[PDB]
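K.L.:
One structure, pasted below without further comment.
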Amino acid sequence: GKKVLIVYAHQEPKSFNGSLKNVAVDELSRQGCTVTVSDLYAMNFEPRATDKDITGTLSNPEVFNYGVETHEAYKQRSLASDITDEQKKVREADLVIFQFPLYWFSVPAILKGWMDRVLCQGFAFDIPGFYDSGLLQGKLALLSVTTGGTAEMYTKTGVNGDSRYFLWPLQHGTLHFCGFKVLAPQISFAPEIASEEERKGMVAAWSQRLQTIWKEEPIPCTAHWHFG
Amino acid sequence: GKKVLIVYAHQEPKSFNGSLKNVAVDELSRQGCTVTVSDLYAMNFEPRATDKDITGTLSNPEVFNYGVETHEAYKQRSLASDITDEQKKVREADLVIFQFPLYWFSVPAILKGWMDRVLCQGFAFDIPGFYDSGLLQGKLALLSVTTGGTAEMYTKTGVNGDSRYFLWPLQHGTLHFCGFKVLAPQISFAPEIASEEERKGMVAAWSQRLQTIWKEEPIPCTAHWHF
Ligand SMILES: Cc1cc2nc3c(=O)[nH]c(=O)nc-3n(C[C@H](O)[C@H](O)[C@H](O)COP(=O)(O)OP(=O)(O)OC[C@H]3O[C@@H](n4cnc5c(N)ncnc54)[C@H](O)[C@@H]3O)c2cc1C
Ligand SMILES: Cc1cc2nc3c(=O)[nH]c(=O)nc-3n(C[C@H](O)[C@H](O)[C@H](O)COP(=O)(O)OP(=O)(O)OC[C@H]3O[C@@H](n4cnc5c(N)ncnc54)[C@H](O)[C@@H]3O)c2cc1C
Ligand SMILES: COc1cc2nc(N3CCN(C(=O)c4ccco4)CC3)nc(N)c2cc1OC
Ligand SMILES: COc1cc2nc(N3CCN(C(=O)c4ccco4)CC3)nc(N)c2cc1OC
Ligand SMILES: [Zn+2]
Ligand SMILES: [Zn+2]
């Protein structure tokens, strides 16, 4: 028995991202997995890292330091409940899938805020207690990303460089840092450009990949994998 | 005369980032430059890309495509005023400095939202206006970043890898894509582990570099430079 959290960042249910999220839910549900979706836009999820994220007495009220104050708030249980709600979902999950359109070679800001606010020190990592010693060790993570650019454009000799270059901050700097084993990303290239058959193909490839997701090995989340 | 925009993303005026922003203001002001600051947290800047970003009625209110709708709204002068306020500052600027602490090998979400919302198709880029021909060509951009990790931690065979690895999505994927010439980043490594005198010295060095900022050449913003 397995628990899956899908962190989903798209404004439009009828979008290609919406379809990818829906087939994920359908297929994991069919397998008998426990499935939860955090639909960040529908939740109006707060992306800003602010002093509103701590409800208790601040450790240093004269000079506000977000990292210091959230680490302390986590230990004291004085974090805002929207953060601790998300942390519960992550804690219980065996696999976390991020479903999002690529925005400026990265996640949309609303999802960036989820990373900034939910993955605090004490919960997701400590110093020491990061990368292979990260606190979310034992969990799997997977990026399911859609692009405007074609696969052509995302090659080493294309304008945008290889797709793996833009994965580094997310796969390594965030997920690996927190101790996740990272599964190979699912990149669905340029669905707005693609034909009807090509889009249906991309949806079914994801659906089909999910059938055997629990048999996959993680990537070696290293500089060499990303950059060669 | 030169116009500079500083897009600043820290919650605390007394912070190390705050000090770096303040010396940039002081030094560029001393030089006679026109200086504007967008203090994102103080503005409570909206980071979410939503249909609220378009005023009046939408191009296709059945299926919402942010990219399409904001491109159309830009062309039809129908974007929310927080966005168009920022676009005016960017249009008039000769240099845009981004002052921020590194969050997860990237910009804080509030700053990511400025990028997502302000740099829309029609304003910052178009077909064929991207990279070398991007719509903001002729402008300079500069990332001034503070980190938790020391410089040693950010070496090519360090835990965190090379600094330039994380710069790629920001410098190339974003700024170069819009046509900016990118100046070398100012990276202020690990202010929190001090010393109080060593912090003084990083602030001073940023100020010193700003003295000759207009003489500098842009980096070659290529896969090669970063990797
Ligand atoms: C601020 C911003 C920054 C961006 N930065 C980048 C960037 O840095 N690099 C880059 O490459 N791109 C970038 N993009 C482009 C962006 O990544 C794409 O527009 C997005 O990935 C497309 O996914 P979508 O779900 O919105 O597509 P949609 O427009 O929703 O889908 C395309 C088509 O697929 C159809 N569809 C939906 N479901 C199905 C289904 N079940 N079967 C068949 N068809 C279906 C839809 O009806 C639609 O016609 C950026 C976009 C924005 C707005
Ligand atoms: C969500 C999150 C994600 C993060 N992700 C990363 C990451 O991926 N990689 C990484 O390396 N780090 C990361 N960090 C750490 C972060 O980048 C550092 O905490 C930050 O850059 C420190 O900058 P600051 O301005 O807040 O320092 P401050 O705490 O504000 O500065 C340190 C000291 O400088 C003092 N000071 C202020 N002005 C001056 C002055 N002019 N002269 C002398 N001293 C002065 C202050 O009083 C303070 O004591 C993350 C932090 C958070 C909260
Ligand atoms: C090559 O890399 C990039 C590609 C991008 N594509 C788009 N779109 C989204 C909409 N498209 C369409 O097919 C389209 C046409 C009509 C309706 O929809 C593709 C262009 N928007 C961006 N902001 C991009 C940024 C990039 O690099 C930073
Ligand atoms: C190696 O790369 C990383 C370094 C990090 N350092 C910190 N600090 C900054 C240094 N601190 C301090 O001296 C300190 C101690 C007490 C108060 O302040 C706080 C933790 N916080 C993060 N979130 C980091 C994330 C990283 O990679 C994703
Ligand atoms: Zn890694
Ligand atoms: Zn470049």
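Swiss-Prot numbering applies to chain A: residues 3-230, in that order.
Per deposition record, X-ray crystallography, 1.9 Å.
A Cβ is built for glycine as well, from the same backbone N, Cα and C atoms used for every other residue.
So Swiss-Prot lists the following for this protein:
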BINDING   A:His12, A:18-21, A:104-107, A:148-151, A:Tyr156, A:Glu194, A:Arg201  FAD binding site
BINDING   A:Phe127, A:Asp128, A:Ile129  substrate binding site
BINDING   A:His174, A:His178, A:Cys223  Zn(2+) binding site
MUTAGEN   A:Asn162 to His  Loss of activity toward CB1954, no effect toward menadione
K.L.:
Looking at the recorded positions A:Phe127, A:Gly151, A:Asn162, which ones have a CB within reach of chain B, meaning under 8 Å Cβ to CB?
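P.N.:
It is A:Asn162, listed by sequence.
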K.L.:
Might you list, by sequence position, any residue in that chain lying six or more from A:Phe107 (FAD binding site) with a Cβ less than 8 Å away from its Cβ?
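P.N.:
Same-chain residues close to A:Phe107 (FAD binding site) (Cβ under 8 Å, separated by 6 or more) are A:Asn162, A:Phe168.
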K.L.:
Determine, to the nearest whole angstrom, how far the Cα atom of A:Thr149 (FAD binding site) is from the Cα atom of A:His174 (Zn(2+) binding site).
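P.N.:
Between the alpha carbons of A:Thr149 (FAD binding site) and A:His174 (Zn(2+) binding site) there are 20 Å.
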K.L.:
If you take the centroid of the Cβ atoms of A:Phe127, A:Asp128, A:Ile129, the listed substrate site, which other residues of that chain have their Cβ within 8 Å of it?
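P.N.:
The surrounding set, listed in chain order, is A:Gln123, A:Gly124, A:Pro130, A:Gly131, A:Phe132, A:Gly136, A:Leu137.
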K.L.:
Return the residue, from the listed binding-site residues A:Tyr105, A:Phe127, with the maximum count of other C-beta atoms within 10 angstroms of its C-beta.
P.N.:
A:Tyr105
K.L.:
Using a Cβ cut-off of under 6 Å to any atom of ligand 3, determine which of the binding-site residues A:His12, A:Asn19, A:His174 qualify.
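P.N.:
Result: none.
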K.L.:
Is it possible to get the count of other C-beta atoms within 10 angstroms of the C-beta of A:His174 (Zn(2+) binding site)?
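P.N.:
The answer is 23.
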K.L.:
Same chain only, sequence gap of 6 or more: which residues have a CB within under 8 Å of the CB of A:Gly151 (FAD binding site)?
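P.N.:
Listed in sequence order: A:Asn162, A:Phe191, A:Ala192.
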